[PDB]
Protein chains: 2
Amino acid sequence: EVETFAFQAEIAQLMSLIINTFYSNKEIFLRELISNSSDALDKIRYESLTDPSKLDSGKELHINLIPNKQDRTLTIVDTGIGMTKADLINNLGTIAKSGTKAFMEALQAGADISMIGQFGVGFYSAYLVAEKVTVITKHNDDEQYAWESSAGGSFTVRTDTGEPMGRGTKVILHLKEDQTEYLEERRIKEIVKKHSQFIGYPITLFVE
Amino acid sequence: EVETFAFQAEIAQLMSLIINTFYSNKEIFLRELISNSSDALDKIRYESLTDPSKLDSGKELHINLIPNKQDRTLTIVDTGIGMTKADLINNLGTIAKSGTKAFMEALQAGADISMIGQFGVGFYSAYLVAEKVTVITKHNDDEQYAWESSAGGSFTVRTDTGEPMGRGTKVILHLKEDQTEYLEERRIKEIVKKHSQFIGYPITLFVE
Ligand SMILES: CCNC(=O)c1noc(-c2cc(C(C)C)c(O)cc2O)c1-c1ccc(CN2CCOCC2)cc1
Ligand SMILES: CCNC(=O)c1noc(-c2cc(C(C)C)c(O)cc2O)c1-c1ccc(CN2CCOCC2)cc1
C-alpha cells in the first residue's frame, strides 16, 4: 500500500535549512507554488497544441486556492499536466540535487531564501509554513497518487482512491500552528495581488 | 531546402510591438535568453537522471556568450536539450499565442516590457537589439536545424549542414547598427552580473 523513500541527502539538508533558519518573509511559499502550477499548466497547453486529445481529461486551465480553517490546510489545485509516480519519486519532477547545490552556493554568495525558485526547488518553500505537505497528482499517462512528507528525511507515495481529479496537482499544506494567517481571505488576496498578479491562468480564491 | 512559415497573428503582433515601442531598458534581452538556456539545460539534466545515455551527445552543461565585432553578432550557445523541427515551427517550444494574450493584457493592467518572460515569450525580446535572429538547434531525437527571422511576419526553417553541435541551441543575434555595446566585454559582464548572477550552470564570456 504505502511505499517509503529517503530524501536524497541534499534535499533532506535543504528541508532542514528551510525549517530551521529564522526567516520572516514566509509568504513567498505561495508565489512558488502558483508558479509551479503555472509551469505545469503551460506544459499541458503546449502538449495539447499538437495533440488536442490531451485535454479530454479537462479543458479548463486554472488554479484554485482553497483554505479550510477547520482542517488547518491551504490547498493549491491546478489542472496542469500532473506528475507520474516516477516523477513524484524523482523529487516531484525537479532537478533537486543540483538545484540545492546551486542554491546553497548562492546562499554563500549573498542570496536569501526568497530566491529559492530561481534554482528550481521552490516547492520546498512549502516547509516555511507547513508541517506536513500532501501532493495528490494525476497525469494522463498514469494513475492518481498521493506523495506525502512531514520532512525528517523521508516521504511516502501511495495510490490515491479518494476523489479522482481527472488531471492536475493538489498541494495540501497542513499549516503550522502559528502560521494560520495564510488561511485568511484578506491575507491570501494580498499575497496573490503582490507576488502573482501577472500569471496567465485564472486564480480563484475559495471562500469558507 | 528552405521552408517559410507565417508567424501566428499574435506573435507577429508581439514582434512589431517589441520592435516599435520606445523602451530604453533593452538589456533584459540577455537575461531572457540565458534564462531559456538554463531551462533547456534543466530539461536535459532531468532526463539524464533516469536515462544517462541522453548525455552521450555531450556531458557538459553550460552556456557560452560569444561576441564577434566583425560580424556584428552576439551568440548564446547552451548544451541544453535542444529543439526538434516540430518544436521550432511551433513557436520555438513556447505557448506563444496565449503567452502574448496574457502579456498584452498585463501590459494593459500596468506591466512593462521587462516582464515579457513571466509570460513565457522572453525569446522575442531578442528583437529589442537584433534585426535578424538565427537559432541553430540539435535535439537527440532529430537532425540539426536553423530557424531564422528578421521579423516582418515570417520565419524560415532549414536543415543545418555546417558545424554539427552535438546537442543544444545557439541563438545568433545579428545586432542592430546602434546596439553594438552588447558586443563589449565590459557591457556583457555588467549585465550578467546584474541580471543572471545566480544561474545554476557556468556562463563563459568569450574574448576577441
Ligand atoms: C513533468 C510532468 N509534470 C510536471 O512538471 C508537473 N505537474 O504538476 C506539477 C506541479 C508541481 C508542483 C511541485 C509539487 C513541484 C506544484 O506545486 C504544482 C504543480 O502543478 C508539475 C511540476 C511543476 C513544476 C516543477 C518544478 N519546476 C521548477 C523549475 O525547474 C523545472 C521544474 C516540477 C513539477
Ligand atoms: C522542449 C524541448 N526543448 C526545449 O525546451 C529547448 N531547447 O533549447 C531551447 C532554447 C530555446 C530558446 C528560445 C529560442 C526559445 C533559447 O533562447 C535557448 C534555448 O536553449 C529550448 C527552449 C527553452 C525555453 C523555451 C521557453 N520556455 C519559457 C517559459 O515557458 C516554457 C518554455 C522554449 C524552448
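Going by Swiss-Prot, the residues shown for chain A are 16-223, listed in order.
Technique stated in the header: X-ray crystallography, 2.0 Å.
For all residues, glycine too, the Cβ spot is worked out from N, Cα and C.
For the recorded site, A:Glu47 (mutagenesis position), the DSSP three-state label reads helix. Here A:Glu47 (mutagenesis position) comes close to A:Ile131, A:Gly132, A:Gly137, A:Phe138, A:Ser140, A:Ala141: these same-chain residues lie at least six apart in sequence, with C-beta atoms under 8 angstroms from its C-beta. Under mutagenesis, Swiss-Prot gives A:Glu47 to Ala with this note: Strong ATP-binding. Strong interaction with HSF1, HIF1A, ERBB2, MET, KEAP1 and RHOBTB2. No effect on interaction with TSC1.
According to its DSSP assignment, A:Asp93 (mutagenesis position) is in a strand. Within its own chain, A:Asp93 (mutagenesis position) has A:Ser52, A:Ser53, A:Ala55, A:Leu56, A:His77, A:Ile78, A:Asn79, A:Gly183, A:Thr184, A:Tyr216 as residues 6 or more apart in sequence whose C-beta sits under 8 angstroms from its own. A:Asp93 to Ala appears in Swiss-Prot as a published mutagenesis result, with the remark: Impaired ATP-binding. Strong interaction with HIF1A, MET, KEAP1 and RHOBTB2. Loss of interaction with HSF1 and ERBB2. Los of interaction with TSC1.
A:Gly97 to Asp appears in Swiss-Prot as a published mutagenesis result, with the remark: Abolishes ATPase activity. Listed in sequence order, A:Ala55, A:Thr152, A:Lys153, A:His154, A:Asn155, A:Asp157, A:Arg182, A:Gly183, A:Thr184 are the same-chain residues at least 6 apart in sequence whose CB falls under 8 Å from the CB of A:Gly97 (mutagenesis position).
Residues from the mutagenesis positions list (A:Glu47, A:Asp93, A:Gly97) with a C-beta closer than 6 Å to any atom of ligand 1: A:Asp93, A:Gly97.
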